[PDB]
Amino acid sequence: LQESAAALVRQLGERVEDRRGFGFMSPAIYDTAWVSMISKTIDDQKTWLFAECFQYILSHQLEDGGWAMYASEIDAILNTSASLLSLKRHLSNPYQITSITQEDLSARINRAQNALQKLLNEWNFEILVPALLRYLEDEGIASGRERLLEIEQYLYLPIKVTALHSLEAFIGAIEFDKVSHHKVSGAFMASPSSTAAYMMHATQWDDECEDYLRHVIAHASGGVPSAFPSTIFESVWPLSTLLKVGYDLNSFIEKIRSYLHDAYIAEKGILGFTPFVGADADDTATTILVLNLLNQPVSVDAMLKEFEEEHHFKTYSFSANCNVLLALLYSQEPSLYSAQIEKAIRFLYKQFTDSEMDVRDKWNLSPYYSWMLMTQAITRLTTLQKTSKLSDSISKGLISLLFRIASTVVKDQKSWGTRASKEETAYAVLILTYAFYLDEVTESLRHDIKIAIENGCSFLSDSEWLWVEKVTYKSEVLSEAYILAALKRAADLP
């Protein structure tokens, strides 16, 4: 149990020696579609740099002509459109890739065209779909996207933005030689698709970007992931998930905790999913929790005065708030940050009351995830209040909300999830292992909670596209972490 938990610490620890970083995100057809379009001038001859990505795109085409739907129709539309654009590009300029012809590729293009036509006729994300449609229409093939995907240059400054992850959607007008300064370890916000667009449309070829892309292709999970490296995210999300349920792994974790401490020191406490790629409230708060529960106190003020606003915590609206709440509740003196703890626990309750107990969580695609985080925070607050470590109507509402969550979850048991995913099942059973100890829960409700926990842990004992991203991705470390955390937390039940 703890050895498997330690393995996650070691897996982050073993990747510390790697200078580029670590990667646990699954490849996304969108990104490798953008990497398959890279052409390099070698010996005065233009050749496609990465034919393995082109083969990856060719091998993922479905019978209908489209690509994988993953978790949302936007995923299918994006993968199909990017892959079909790549097919058009390689039809126009086959160069040195003789695997595909000018007729088989034309047949593939027609199939993908009809598939995307069907998808658009069924469709009623924001900047990736219209951009892909424009790119496809510039190379043949005729409300749609232009009913909601029209809400909306700011990349020449050294300040990093989230558009460095989706730069491939701005090929129409962008000075990539100007964005070349936005290069860390040869990357562009760790997004292979953005670096692929850069290398395609850079005036001056950068061998460093080619080396980074080769590292990604040969060290990811030809298909490239959405973000690479993903060191801090894939290192601290498992550790925090294991630590919050009380996994004891302090004593190969040394190389992971030391690297995380170094990342905290260099990044001034605010950490993204990788070094020098940004900072999200969830990521930094989770890393702070990991350091605090790994016998190394770090002041939460580093993220507190970066990701705190009125009545809620920002993210650069639920997952960040609850992760910050959990980080605060596990600090050295949770009574000192009582104001922000109350702020978060009130904001989440208000959101639940205003959303009919149905709310999502930015990073994940399962409401079970939000219910799990809320149950964790509520039960930690209750335990602190009972033990007097942390000091009326709001509390009664919180207890009633936890009871309603427990009852609705019990009624929502299928085994859990709408797609038979272990992550959603783990979230749903973790939303009940913290609702089992409520003193206001009746005997029948408690029995139902125990039965649902048993039936969820049976399902638990593995990665599905539940983690949002330009294209939703599945990470093995996240799934394993939540499974282990739920199993241990249920094992703590009387």
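Start at 1 and count along the chain as shown; that gives each residue its number.
Recorded method is electron microscopy, 2.9 Å.
From the backbone N, Cα and C atoms, a Cβ is placed for every residue, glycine too.
What Swiss-Prot records for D280, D283 is Mg(2+) 1 binding site, and it gives similarity to another entry as the kind of evidence. Sequence-distant neighbours of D280 (Mg(2+) 1 binding site): residues of the same chain at least 6 apart with a C-beta under 8 Å from its C-beta are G272, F273, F307, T315, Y316, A320.
Under the heading Mg(2+) 2 binding site, Swiss-Prot lists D280, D283. For the recorded site, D283 (Mg(2+) 1 binding site), the DSSP three-state label reads helix. With a 10 A radius on its CB, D283 (Mg(2+) 1 binding site) counts 26 other CB atoms from all the protein chains.
Annotated substrate binding site per Swiss-Prot: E306, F307, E308, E309, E310, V471, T472, in sequence order, evidence recorded as similarity to another entry. Less than 8 angstroms from the CB of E309 (substrate binding site) sits no same-chain residue that is six or more residues away. DSSP assigns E309 (substrate binding site) to coil in the three-state reduction, outside any helix or strand.
Swiss-Prot documents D282 to A (Swiss-Prot position 313) as a published mutagenesis change and attaches the note Impairs type II TC activity, but retains the PT activity, producing GGPP. Counting only same-chain residues at least 6 apart in sequence, those with a Cβ under 8 Å from the Cβ of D282 (mutagenesis position) are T315, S319, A320, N323, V324, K362, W363.
Flanking an unmodelled stretch of 6 residues, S461 and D462 have Cα atoms 10 Å from one another. Sparsest Cβ environment among the binding-site residues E306, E308, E310 (other Cβ atoms counted within 10 Å): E310. Gap check: 8 residues are unmodelled from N124 to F125, and the C-alpha separation across it is 12 Å. Site extent for substrate: the farthest pair of Cα atoms among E306, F307, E308, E309, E310, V471, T472 sits 31 Å apart.
For the unresolved segment of 4 residues bounded by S391 and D392, the separation of the terminal Cα atoms comes to 12 Å.
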